[PDB]
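J.: The structure that follows is given in the form of structure tokens.
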Amino acid sequence: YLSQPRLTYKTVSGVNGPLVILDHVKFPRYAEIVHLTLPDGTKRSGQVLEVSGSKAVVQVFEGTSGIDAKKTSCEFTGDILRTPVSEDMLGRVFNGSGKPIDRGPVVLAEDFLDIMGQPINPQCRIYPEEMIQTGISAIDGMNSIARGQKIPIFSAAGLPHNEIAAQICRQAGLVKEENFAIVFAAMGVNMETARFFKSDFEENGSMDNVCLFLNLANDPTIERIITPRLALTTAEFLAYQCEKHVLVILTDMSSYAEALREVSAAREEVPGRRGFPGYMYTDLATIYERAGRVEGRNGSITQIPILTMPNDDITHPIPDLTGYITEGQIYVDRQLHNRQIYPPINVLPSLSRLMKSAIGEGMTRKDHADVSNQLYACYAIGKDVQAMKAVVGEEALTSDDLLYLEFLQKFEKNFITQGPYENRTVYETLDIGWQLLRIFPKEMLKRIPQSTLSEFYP
Amino acid sequence: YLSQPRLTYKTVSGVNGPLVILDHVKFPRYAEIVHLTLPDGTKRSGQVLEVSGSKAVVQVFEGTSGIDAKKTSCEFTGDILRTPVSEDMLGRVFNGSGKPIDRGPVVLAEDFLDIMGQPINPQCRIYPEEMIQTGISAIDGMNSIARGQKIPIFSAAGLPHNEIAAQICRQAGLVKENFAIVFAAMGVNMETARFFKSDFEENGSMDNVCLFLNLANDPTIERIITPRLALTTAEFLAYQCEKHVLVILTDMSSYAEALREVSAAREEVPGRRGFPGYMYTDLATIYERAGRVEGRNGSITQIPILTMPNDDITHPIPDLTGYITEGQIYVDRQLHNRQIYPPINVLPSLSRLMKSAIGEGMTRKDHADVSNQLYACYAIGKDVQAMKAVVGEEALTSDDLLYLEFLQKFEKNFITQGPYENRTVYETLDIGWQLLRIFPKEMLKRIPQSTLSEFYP
Amino acid sequence: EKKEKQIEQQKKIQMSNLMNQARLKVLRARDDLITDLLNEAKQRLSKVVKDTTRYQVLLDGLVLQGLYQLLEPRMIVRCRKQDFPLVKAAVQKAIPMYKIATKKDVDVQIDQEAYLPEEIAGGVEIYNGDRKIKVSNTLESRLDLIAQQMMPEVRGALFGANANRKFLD
Amino acid sequence: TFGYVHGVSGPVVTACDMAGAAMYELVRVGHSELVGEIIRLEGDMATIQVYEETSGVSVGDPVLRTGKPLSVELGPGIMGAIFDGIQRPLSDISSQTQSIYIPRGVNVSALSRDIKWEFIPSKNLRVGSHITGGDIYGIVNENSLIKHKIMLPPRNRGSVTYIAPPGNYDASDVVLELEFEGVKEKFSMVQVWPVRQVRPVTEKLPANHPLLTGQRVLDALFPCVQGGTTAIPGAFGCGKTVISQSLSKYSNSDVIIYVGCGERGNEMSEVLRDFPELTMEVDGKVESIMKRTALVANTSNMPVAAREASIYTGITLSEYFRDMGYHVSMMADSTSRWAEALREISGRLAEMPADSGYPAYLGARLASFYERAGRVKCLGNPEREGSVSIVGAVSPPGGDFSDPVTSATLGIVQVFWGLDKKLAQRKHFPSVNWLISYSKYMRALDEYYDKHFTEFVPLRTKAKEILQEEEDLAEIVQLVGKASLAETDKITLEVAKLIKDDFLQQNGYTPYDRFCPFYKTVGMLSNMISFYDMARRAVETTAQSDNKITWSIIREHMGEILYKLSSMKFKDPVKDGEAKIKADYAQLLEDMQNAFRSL
Amino acid sequence: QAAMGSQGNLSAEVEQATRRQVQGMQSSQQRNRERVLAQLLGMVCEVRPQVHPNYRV
Amino acid sequence: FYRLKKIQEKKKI
């Protein structure tokens, strides 16, 4: 493969915030990459988005500043953005654009790949079945995660989702390769979060097996459009050319949606819901459909994004559309954090697709799923009793209501309450659940099959 | 000084709502004033809002109707709007645009001034500290009015805000003077205008009265210009004659409505409740012309009167009123249903200038702590009354009975006042002390012990 | 236990830092070797430029390539002053080829005022009529382009293939 | 070259003949030169935001071009002055014009060049040395308190060829000469720096030191740190301005930059009347805080566009004084004003609006602003360390917290102080909603307390749970009357009432409570928690007795002690030694123990 | 004290490892740099001028 | 409604 001498122009006919308009370009190509030289020696890059006649629309990842009309030059490559990809990217940190940010050199190009990736045949996917041990009673049990699944996290401002990310990182494992390769990317976050992540990884000795991309709040916002794909391409290369199991973390997709809004508003397209472009649904489908196993190979990808929450409206467009793509979701609650619970997780809004994963025949044990469902129902009824108590006085309470309330306080104070670094075996969690169940006399446990009730209740 | 003739165009390219599109305009100037001639003999005026190329846009103050593309003509003064100014405005009455309506002559201008005024340097302005004797216990005791300060009068439909304005301007004084009054209406019922004129005639102080009138039947757009002219006159008197000037505006709600109409015609970015997004700058421009200035004995005091759409206070009009002024008085319809002549709710009516004219040497040593204790006691009274409304009567304690008695006596004596009564500040503090004596000595946690020893018996 | 875990954590931190520094040094050394190889390539092509006979052939080829990439009625050429006798004949040979290839006429001129600086090993540049569009068909840019295309094969040759590369696809 | 005005619409100006123009370039418009900035280019036409009032500008007026973006000037004499939205020495302007008003197109140098200063060369500078920019090379006693230190800006280096001796020197006088590659560049005492850029630093450091504020509630519950970021949303009228002023008057910092955007000039005149009189003590020398403060005010009625310039100029000055090597903080007032200005500008430009009319990139700009704060290690071979704290004020419409401004703001700031209007309406002046406020810097300060106030750490914790239990019980009080609760519940209610009445209430205008030292606060908290402990122990011990004590019995037995508890806060810091206050508090504690023993 | 001793020892071990790797890489470059350079030089000689594929007449 | 008005306004060109 080769190409011919690249074209250069000096025909900047327009500038509108993060966009640039050119004219008299021969045979433009959609989604081509260009290189811009300002009147000074600075150099930048952009991507094409629209073509018609001889008009080329581009967007600058490095922001627009110092651009003029008669002096700016642009250069045209041949093909779409193809990025270097190597196994040595482990131990190497970069910025949002992928340029090395630490003191090391440019990545040696083991192989070039398309940033957009490639579609995968549905036939070739393999259903994920290997349940994962997380060492958190809240996650395991009611919301256990198979390897290959794509569960998100929901977090309002000022909640300790970062600590949850660190905890799941340190506690990664399997129910009994002995670990996972972590592909972590950050989108518009303050210095404290980056320091926390870097320091925590360094303390645990996991720099040998982690590749970081860092996009900070002070960097231009435009490169946020590219950054997640730069993470995922490396992830899938490690998952389908090295057979290495991968846990890929993303965070604060709200900023990615914001960048999409910037571009759409700059392009004067028809807005959809709350100023978000309509096709951002398809865009999120694109960025989330990069997990799951595949036959003939080994290894996979487990997708865990974090989602910052505008106010607390579950019915906001971003969480809603993420709810239609990701199989499940884990919910972080503000009230629990107000009541000083280190993993403030509300079981009620949470849900995952574990009905076929954690059964017991080779997995934890037979009574697992039934126990989980019974606990969930009991918690729901307990919250109902709590709501009832807020209306009338304590006199109207029966024995059942006192039992339910007492169960609520015990479950909240013991089961969910769990300090950091406190790995818990799955069997221990189920035993704690059994201890909670023993409080109620055996007759009111309706969901439980009779045989399990005789076997395990006493 | 322009010795050159004015141009007279006829290229009325288009018309749309309150706007007129002109073309082939040679070197148009921004915010320029244009006179108009209809196909018949009537005359009008306008202002420029935007220009581009040879095109231009002119908003018409009198509204658009029966405007021809081939008969009308328009004339350019080549200048920003200016207005005649003279001290002779005293004793005179005008309508909007300052045109005479008292059957009198055109104003013999001593000078000409810019309508838009000019910002005042923050270095040069001097903070106000001169307390003003209003005679009303709710305004001097629980609040304070300084010369140079600005403050509105919240109200609603049917409330007696006009009577409050009548009394405050009638018996204005100084604690121990001319107070040239200016009074501009905004699309109000004519009966209110006649009422105010009758009150001024009753007080027999027409030497000091300047009036600018605007009935609701006048064109809506002219109300946007109406207040600025009065403010310009006030500035002239303050900073070129050492006249202490008070100013009153009847209804800024009409101003907001007219500005909304103009903006809706101009398809501008909306905000809360479809209001124009830039009211902040505009209202700040209107209200900023107040205070005192170093080296000069003049001053300007502003007392606008606002009408809420309903009982709500979070409506954008009062909300944007709140940021500007350093205090506000509140009028409660509920108290008006109780037949109290000044139905004033003290609680929502803080004044941000209760520091520089209160204390010993200004009014008296024990002023601020008495005000604070009264505030706290009134709030506790409201709370316990709310509790009584649900729990009953037998469940209330002795302290609750004391607080209820305090409320009853406070509403009977303090706020209650005659249409012409004039209490000094000293007797107001005496009445407050009489009310406070009801409680035991130990319960006044808002007062230092020394004052308690000094004034309790 | 406080003192023990603190000591162990500090030890782990130091060990990890040492590993990171070692890996960074190794990668820096690899980059140094690659850059030295590129320098050798630059010297070798500088030697190659001196052979005038093949230089004229390559010059004609590159000129025709530029003419076919531009495709505009008005054209200008630029080159090192000392090589002008070659490029004028190059244009004279190339014009009929373009006329018979594109079935369209073209006026072509050579810049008698500006010339490529001496530091350029070889090549030419082209401009449209208005000097807004240009093409840099020089030896250096072509070298860089081919290198950016061909890094993976060079790495595979000079350091062997990746064992963990289980599948090409 | 020149340009010619093609059209005008409010604070925006379309122009022509701008082929060579570059964007974010300064421009001067009209016969009277008005500062401007480029925002948008098409062909040779352009778009210009004008920082001055627009009026009288006609079609075709000259438009002079300059080859620099917006920039400011740094050097001696900046402290104590006042500046407009652009750098303009307001006091010098009032003296110059000899008029009350500010002329629209006035032109005055940022700092007067006719004022000498006693410069002393750094002792370690020898001829031929290299400093590689960003390095101190002198010192100046611009005023009695702060010592202004001259530093070469970055992006500059060379060998020394001449250093001036010590002596008096006006501005614009050559002092240092360096020659890097055979080219000798001179320098003066005054440098320049682009506004929209960010001055680099050697490194960043984590927050590790508390920022005492003097206010009881903030320092006891939701403390901020130096280098930190804070936000104070509040309903329209809550005394936020007073919190800002009190913080400026009694901070731990060294230089304070008060930027009041969209505000009433009466507060500025009040500040000018108050700051000169109020003084403080450094190394035994008492001088006015006005010397260690700088002012930049942009009144609301001024042109709308200048607000953004004001906000940026504040942070640029504070960053310069961070490189200077001090701790500093700024009072950013009413960022929503900057948001509204941006909304107006975008609406005039006919962009695609976002939620509530504000343009989309508001959040991005707010992020780019806010990340510029923190503790840092600075350039310069002499080792220096500073910090910058931001204290923003927000005024959402209607007092609601659903507007996009606060929603975006809370996504960045680490500590939040919501203000509740109901408290303000009942004259509880430091109106802090303890139920919703939260601080993320609860960590990284436990060690400071370990070495100073180790006893204090659990006290505030206990206070939090008693308040939380009060809140949980309050609704049951509201819907169900009293006499249905145990004695523990009633005494906890009473303790919460005492906490609200005394520990939370602070009147900044009284002499005895204008500022609260920390020792006073911790003593009060210890007294209150000791009372709660003793009362709960008394009631629980007698819970199973036939003479179980009730709240009424306790109240009657030691009501005078309750009065003493309420009145302990009426003690001045001055005219009253710390030992005296501590002795009185210990004596009161002993009286309380005696009263509990007698029962 | 033992920890800093072991730190020095590990520094010696890792720097020895890096020296070994550097030597191996140098030999690997040496054995075929000439052939690779010849191949690249061949690559930068063949021009093949041609018209754009989409260009029409 | 305002968004729709603006998009129609721009579409009029």
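Sequence positions for chain D are given in Swiss-Prot numbering; the residues included correspond to 17-615, in order.
The way this entry was determined, per its header, is electron microscopy, 4.3 Å.
Just so it is clear, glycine is given a Cβ too, placed from its N, Cα and C backbone atoms.
Taken from Swiss-Prot, the feature ATP binding site applies to D:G250, D:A251, D:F252, D:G253, D:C254, D:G255, D:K256, D:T257. One mutagenesis experiment named in Swiss-Prot is D:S384 to A, and its note says Significant loss in AMPK-mediated phosphorylation. According to Swiss-Prot, the mutagenesis experiment D:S411 to A carries this note: Reduces the interaction with CRYAB and MTOR.
Please go over these features one by one and say how buried each is and what sits next to it.
T.: For D:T257 (ATP binding site), the Cβ neighbour count at a 10 Å cut-off comes to 21, with all displayed protein chains included. For the recorded site, D:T257 (ATP binding site), the DSSP three-state label reads helix.
Counting every protein chain shown, the Cβ of D:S384 (mutagenesis position) has 18 other Cβ atoms within 10 Å.
The secondary structure of D:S411 (mutagenesis position), as reduced to three states from DSSP, is coil rather than helix or strand.
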J.: Identify, in sequence order, the recorded positions in D:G250, D:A251, D:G253, D:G255, D:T257, D:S384 that approach chain A with a C-beta to C-beta distance under 8 Å; the answer is 'none' if none do.
T.: D:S384
J.: What other residues of the same chain, not counting D:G250, D:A251, D:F252, D:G253, D:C254, D:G255, D:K256, D:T257, have a CB atom within 8 A of the CB centroid of the ATP site?
T.: D:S411, D:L435, D:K437, D:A440
J.: Through the lens of DSSP with three states only, how would you label D:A251 (ATP binding site)?
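T.: It is coil.
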J.: In terms of Cβ proximity below 8 Å, which recorded positions out of D:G250, D:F252, D:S411 neighbour chain B?
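T.: Cβ contacts with B, in sequence order: D:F252, D:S411.
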J.: For D:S384 (mutagenesis position), name the DSSP secondary structure in the helix/strand/coil scheme.
T.: helix
J.: Please give me the CB contact count at 10 A for D:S411 (mutagenesis position), counting all chains in the structure.
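T.: A count of 24.
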J.: Measuring Cα to Cα, how far is D:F252 (ATP binding site) from D:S384 (mutagenesis position) in Å?
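T.: About 27 Å separates the two Cα atoms.
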J.: Do me a favour and check the Cα-Cα span between D:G250 (ATP binding site) and D:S411 (mutagenesis position); whole Å is fine.
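T.: Spelling it out, the Cα of D:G250 (ATP binding site) and the Cα of D:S411 (mutagenesis position) are 6 Å apart.
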J.: Looking at the binding-site residues D:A251, D:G253, D:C254, D:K256, D:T257, which has the shortest Cα distance to D:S411 (mutagenesis position)?
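T.: Smallest Cα separation from D:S411 (mutagenesis position) among D:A251, D:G253, D:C254, D:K256, D:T257: D:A251.
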J.: Can you give me the Cα-Cα distance between D:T257 (ATP binding site) and D:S384 (mutagenesis position) in Å, rounded to a whole number?
T.: 25
J.: Out of D:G250, D:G253, D:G255, which of the binding-site residues is least crowded by other Cβ atoms within 10 Å?
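T.: Taking D:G250, D:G253, D:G255 as the binding-site residues, the minimal 10 Å Cβ count falls on D:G255.
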J.: What Cα-Cα separation, expressed in whole Å, is found between D:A251 (ATP binding site) and D:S384 (mutagenesis position)?
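T.: So the alpha carbons of D:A251 (ATP binding site) and D:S384 (mutagenesis position) sit roughly 26 Å from each other.
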